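**Q** One structure is given below, represented as structure tokens, and several questions about it will come after.
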Amino acid sequence: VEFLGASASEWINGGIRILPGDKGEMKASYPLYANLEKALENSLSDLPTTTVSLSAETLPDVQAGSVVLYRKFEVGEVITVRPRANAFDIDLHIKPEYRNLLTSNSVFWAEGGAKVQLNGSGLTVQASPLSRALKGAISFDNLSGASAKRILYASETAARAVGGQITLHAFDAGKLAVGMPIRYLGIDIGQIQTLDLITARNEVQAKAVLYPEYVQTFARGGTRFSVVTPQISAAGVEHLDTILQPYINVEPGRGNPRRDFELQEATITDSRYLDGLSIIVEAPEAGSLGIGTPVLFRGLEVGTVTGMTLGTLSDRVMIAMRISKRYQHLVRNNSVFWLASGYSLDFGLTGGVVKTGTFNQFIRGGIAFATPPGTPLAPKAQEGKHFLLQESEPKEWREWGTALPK
Amino acid sequence: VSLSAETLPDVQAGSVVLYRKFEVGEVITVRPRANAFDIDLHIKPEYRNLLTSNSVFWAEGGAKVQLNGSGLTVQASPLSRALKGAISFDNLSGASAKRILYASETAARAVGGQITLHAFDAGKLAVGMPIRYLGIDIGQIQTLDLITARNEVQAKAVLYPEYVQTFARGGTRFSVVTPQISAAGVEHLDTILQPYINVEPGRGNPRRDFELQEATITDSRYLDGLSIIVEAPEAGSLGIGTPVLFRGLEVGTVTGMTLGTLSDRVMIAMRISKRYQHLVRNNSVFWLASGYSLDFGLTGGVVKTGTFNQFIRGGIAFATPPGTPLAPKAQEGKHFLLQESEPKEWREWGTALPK
Amino acid sequence: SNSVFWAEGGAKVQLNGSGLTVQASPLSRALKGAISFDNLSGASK
């Protein structure tokens, strides 16, 4: 609360106040300022000079007199809004002392009034400037790839979306949304920016952006994208943060740049078997195998099933699996692979003994392997090697005890 | 401007009139009538060119509540327009097919062709329920009415003008999606608060009169392939969405089940993918792989389990016997007989199927 | 002749799946109260 202009003695006296200076030449004419603020700002006009012009399609919670915020700090104000053509033109003023705060790369996103948020950390009441809660705010900041007029966006995340552009094809957009984050190893590297249904080709095309730091590393062909969903069953619960905030997991690939991908169903969210051998096993039938099925050596998980497909002639099923770097030496040319899926037991006519082990093979039926004994060891398997899946477990694999160095 | 409204949603004298959230003029007055409210408004002459024959009007609310990964966020909007109130208006395309003041933006946006659905129960239906194809909104239910003579509920809905011709062609299926929580897993959880209706398009003459179904394939990836028929004495565990497996790999789904003209067999219509269309030949054997099957010996008993989805949705498998001359590929309409048991040596056949 | 009367209290804050409704538009209602009325069919002091 302030009482400016004139005090009681000043009101009964009136007149003109002089603000002295330091050095001058005593020029003839002088300007007269309406009030103290204009004199301090050295503004002799009612409307301040325009500094920034922005074009927006709509007018989200902004009007004349709304604040302009740089990281939630009051810098300047909004002078006017005009209906130019079809896109509303917004002109904004900033203080000269802060006029150095903007550059060629600058994004603008508007905020509405009072924002009350209740999360696991606590409660945030974002209503600090009263003029913001009454009129609105236009936060601004500088970016890197913004050059690749300026558009006023609706959210900070919409403004931050810069980088290369890719297209994904999906059979269903039920699990997709605009602004859905793209995460590699739990770190955001991308963002979906639009969705479009196509009626001719019965699919949905989603356009997304990869950030400039990761555009070259990914988008190289063989890259897999998958939407993660919560998994609640009697066996257990796996993902629960995706109830409210689902995302997309990415498995990188190697090859020529592609920039056209399609949405998959499952993807290995490990990236720890990526450096090892990628071998192929041929089986007559798929069975319980799937993506993410563990590979077990002596009951210890050493690899996962990367994928399943058919041959050029559809007479067998080819299963591509990757082994770890540490356990890479365990695979030899003469190695036997068999299928350990579910529970298997043998019943005798005179003696019947059964055993259970609550294995994950009754959830994801795994594949086991072993090496027959022999004094000269066969050479280690190369990158591309094909094995035949045995229909049954070898009888004396537990008593083999082959010595595998390194 | 003079507008007629049935109710008075959050609007009074002195409220603002907004064109794309821009202050243009102000409401003048509201007069009640025994069933309605006549509202008089005034726009500035300089903006009097902003309206045409096609123009929709709606009212705006106050706080907006969003539940997401950041929690519950409530935006209270600027308090000036919130305290005064605001009647928002905009231009549309099919609004011509006086003007009615609606209560919500979505109610005003509902334009296009009109269709009628017949349901045995309206418990899962609601006014304003979205209609979605492949997760994209194409329609909206606008009213519900119980009929006591014909024991049913008639729901009138609107299809948007971009999709009215593509759908509503006969053979189109509508189904309400519901959450599925079991010990096996959870499938849909967004329908706890926002249920919708899934649509499977069809081909044929325009119909514009449909009925609500119970299940619908939410894939639209088997739509282009062969649609074959399998005849079985008994239905069993088969249903809509039951997978079809070749060598344990899913290549198709069961589209539907029905009976013949004479009720002596059950006909199951199923669709195969375009990629795996060449696997089906004239001499192909189909059998039923549902649940767990095991064989017990008098001297040796070996049993195996595989936690199959066949114990949730019992599938149908098929194979091709070996032979040097290959039979021609199956046509669009082909009938097969379901084998009562699995062939003994299908794993050792190894027929070479090109392409 | 056919008219029903029901009363409402002060400010009503409601949070549902559609959003948030703040029913406190008349100040005298939030300070004193309101008595809403309408006409019916079978209503027949």
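Chain C is numbered as in Swiss-Prot; the shown residues are, in order, 569-612, 620.
The deposited model was determined using electron microscopy, 3.5 Å.
Just so it is clear, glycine is given a Cβ too, placed from its N, Cα and C backbone atoms.
So Swiss-Prot has the following annotated:
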- C:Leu595 to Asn: Loss of activity (MUTAGEN)
- C:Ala598 to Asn: Loss of activity (MUTAGEN)
- C:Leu599 to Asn: Loss of activity (MUTAGEN)
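Help me see these features in their spatial surroundings.
**A** Residue environment of C:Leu595 (mutagenesis position) contains 9 other Cβ atoms, counted within 10 Å of its Cβ in all protein chains. DSSP classifies C:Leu595 (mutagenesis position) as helix under the three-state reduction.
C:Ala598 (mutagenesis position) has a Cβ environment of 15 other Cβ atoms inside 10 Å.
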**Q** Is there any among the mutagenesis positions C:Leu595, C:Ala598, C:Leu599 whose Cβ is under 8 Å from chain B, and which ones, in sequence order?
**A** none
**Q** Using Cβ atoms and a cut-off of under 8 Å, determine which of the mutagenesis positions C:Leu595, C:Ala598, C:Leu599 neighbour chain A, and list them by sequence position, or give 'none'.
**A** none
**Q** Does C:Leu599 (mutagenesis position) have same-chain partners at least 6 apart in sequence with Cβ under 8 Å from its own Cβ, and which are they?
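**A** The answer is C:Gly578.
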